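See structure below.
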Amino acid sequence: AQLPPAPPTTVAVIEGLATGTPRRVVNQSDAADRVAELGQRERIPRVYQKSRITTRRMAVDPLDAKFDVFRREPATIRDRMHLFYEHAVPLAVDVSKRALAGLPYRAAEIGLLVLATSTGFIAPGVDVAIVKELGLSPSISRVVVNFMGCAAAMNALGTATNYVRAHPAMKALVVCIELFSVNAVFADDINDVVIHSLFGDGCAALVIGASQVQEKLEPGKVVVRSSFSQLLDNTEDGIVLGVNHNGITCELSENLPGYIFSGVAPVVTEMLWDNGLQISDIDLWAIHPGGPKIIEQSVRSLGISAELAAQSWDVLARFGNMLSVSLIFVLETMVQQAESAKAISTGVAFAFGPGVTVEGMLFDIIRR
Amino acid sequence: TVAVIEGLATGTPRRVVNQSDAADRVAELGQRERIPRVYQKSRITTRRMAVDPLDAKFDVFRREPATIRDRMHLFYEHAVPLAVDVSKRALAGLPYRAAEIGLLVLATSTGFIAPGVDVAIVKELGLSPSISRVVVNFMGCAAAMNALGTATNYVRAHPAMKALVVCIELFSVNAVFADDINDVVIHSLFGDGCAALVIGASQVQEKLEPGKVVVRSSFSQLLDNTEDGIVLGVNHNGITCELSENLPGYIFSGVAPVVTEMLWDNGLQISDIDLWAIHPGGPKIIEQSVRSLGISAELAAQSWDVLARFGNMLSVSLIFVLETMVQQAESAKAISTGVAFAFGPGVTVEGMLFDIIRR
């Protein structure tokens, strides 16, 4: 009898959720005009009016008089990373606390901290600042997830999941922090012009715990039912992340939308089938608000009502695309306001990361 | 349930570099008398390098500013091949079908690209398109322990599944050879290398076959006021590590207290351990760890040896050592109890309690 040992039988729960962003508000129209001022600068207005973003928060003012000189020099990558650490700590610490404020868990109960970013990279970083700042344990476990793109939150929440189900009594803290403003450069190519028009800064934290299915979770709690991944075959050029002398950068392919259209439907369908569900059985669709073409093509693939992507369109409208963080902003909304009147709302969440990987999950929101 | 290292494999770029020569070739770049000094004290005889940073080709490129992007590309170009061959070899010995591998953890501190090695590995090895993936960056010399932890948790939540841990560290691709002393030290110590592990869950009962390593317990410790100890950053012309002069001291007064508690929590004493996989991060790192524990200088043989032959390969080094301990037993006992640990940023001591099944 060398059969695999019986599996844990609990379910990961998001007992605490919290979100935050730097204070400065950048109204998209103004942003467009400011950038438009850097022959034919008609390109600018054009791409911007198509973004479907009204406002974004930015830790740093790229086009500021001070930064504007710094912004145009080479080899500033090391300073930008410092600048990142500088602005991130305050924000990350503040959000982490909000996430924990509601729960009664004592610092000794938090055994794992997961930090995801694609806009950072510094020796001791935001992860260590968080531990000290919140007075967590010197022995707490830490995992830093980098360059996993817009879907990092998922890979991160999964790391937490395994941990929690493996150590039922402990809790885990998931934190995503994304500061692209600290990486602003404003180059000439469309990709740069586009990236700089879509990205915003923000932060989010989740507190995870293991719970038995017989337990009656309280309203607002979110159960993680299933997780999934998919390397979209032959789509490597879709989303590319790289480090430049003057900052981290993201390169998106003209085909990303197409890859999504082809990829989404099959992946969700198969996953839902495993859980005895169909697209028509989903109450909530936490589609990663990575941009119009992404939400747009994501909804077409699934063949659902445009309305069922309301929350997503909202986040993208108010905050733009703040990478791995965005997903969580969308979820929060869903948790604060019910989309129907049924106790427990079922929903699917998914985002897109490099290699063009669909990262997502099936969840339940206890309504009553 | 028990976490077992069922597969283990190491690899390295073909090029061998003799410290004696390196010292000379490097020196040739007013007080170059320092270079031979640091290199003699390194206690490194050789180390592998994916690239020859002094090569005519490279030498011009490395004197240039703003080259990280290309450098990161270079990482991918060399990292992939090596990481793939090492993974195949770690799995080669096991009877697992691609469907049984549900998690891939990739750790590095010397390269950043996406899609990266993790993706190149899945495709190359034909791993399931839906395998879970976690890329662990900038946790330095101790990433292997962070990575390994992510694997045991997984395998513990999904016993019927297996997890693959891959570490690739390629410092040579970041070689700059600058003036400051830290760059000199750092550059005389780091080597290139890769290592992979295959983890699975197992029933507390079951009798494991020789070679199998049971991960009994893992631990972490953020040392108070030590932040300056180990520092990683990204410069326009490469990635660097900035070791503090206070590091060895941190190590001296940090190791013992942690290890001792951890052991006490497992009904053990320093005097009970058979193996000590001390991360060979450098002569002082091994020196102060040994001294902090108050153990025979010899118990650190495996470490010294790896440091001697491959130099510091960051997270990779810790697995080479373990492999030596697996390949060659240190006594006639069935089951060898050992402790492993390395040091990472913020100055965090990360390690594990483990058993090596012998009979």
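Just so it is clear, chain A uses Swiss-Prot numbers, and the residues here are 22-59, 64-393, in order.
Structure method, as recorded: X-ray crystallography, 2.9 Å.
Any Cβ shown, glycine's included, is placed from N, Cα and C.
Listed features, source Swiss-Prot:
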- A:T144 to F: Completely abolishes the polyketide synthase activity with lauroyl-CoA and palmitoyl-CoA (MUTAGEN)
- A:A148 to F, M or T: Cannot be recovered in the soluble form (MUTAGEN)
- A:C175 to A: Loss of polyketide synthase activity (MUTAGEN)
- A:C175: active site, nucleophile (ACT_SITE)
- A:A209 to F: Retained reasonable polyketide synthase activity with lauroyl-CoA but cannot use palmitoyl-CoA (MUTAGEN)
- A:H221: substrate binding site (BINDING)
- A:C275 to A: No significant change in polyketide synthase activity (MUTAGEN)
- A:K318 to A: Unable to synthesize any polyketide products (MUTAGEN)
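Here the features listed in Swiss-Prot are placed on the structure.
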{"residue": "A:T144", "record": "mutagenesis position", "Cβ contacts under 8 Å, 6 or more apart": "A:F109, A:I202, A:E203, A:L204, A:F205, A:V207, A:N208, A:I273, A:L348"}
{"residue": "A:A148", "record": "mutagenesis position", "Cβ contacts under 8 Å, 6 or more apart": "none"}
{"residue": "A:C175", "record": "mutagenesis position", "Cβ contacts under 8 Å, 6 or more apart": "A:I264, A:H313, A:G315, A:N346, A:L348, A:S349, A:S351, A:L352, A:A376, A:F377, A:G378"}
{"residue": "A:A209", "record": "mutagenesis position", "Cβ contacts under 8 Å, 6 or more apart": "A:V85, A:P87, A:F92, A:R96, A:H221, A:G272"}
{"residue": "A:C275", "record": "mutagenesis position", "Cβ contacts under 8 Å, 6 or more apart": "A:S143, A:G174, A:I220, A:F224, A:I264, A:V265, A:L266, A:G267"}
{"residue": "A:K318", "record": "mutagenesis position", "Cβ contacts under 8 Å, 6 or more apart": "A:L281, A:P282"}
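Here 4 residues go unmodelled in the deposited structure, bounded by A:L59 on one side and A:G64 on the other; the Cα atoms of these bounding residues are 10 Å apart.
In sequence order there is nothing to list, since none of the recorded positions A:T144, A:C175, A:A209, A:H221, A:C275, A:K318 has a CB under 8 Å from a CB of chain B. A:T144 (mutagenesis position) falls within neither a helix nor a strand when secondary structure is assigned with DSSP, and so counts as coil.
For the residue listed as 'substrate binding site', the Cβ neighbour count at a 10 Å cut-off comes to 22, with all displayed protein chains included. A:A209 (mutagenesis position) falls outside any helix or strand according to DSSP and counts as coil.
DSSP gives the residue listed as 'substrate binding site' a helix state. A:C275 (mutagenesis position) falls within a strand segment according to DSSP.
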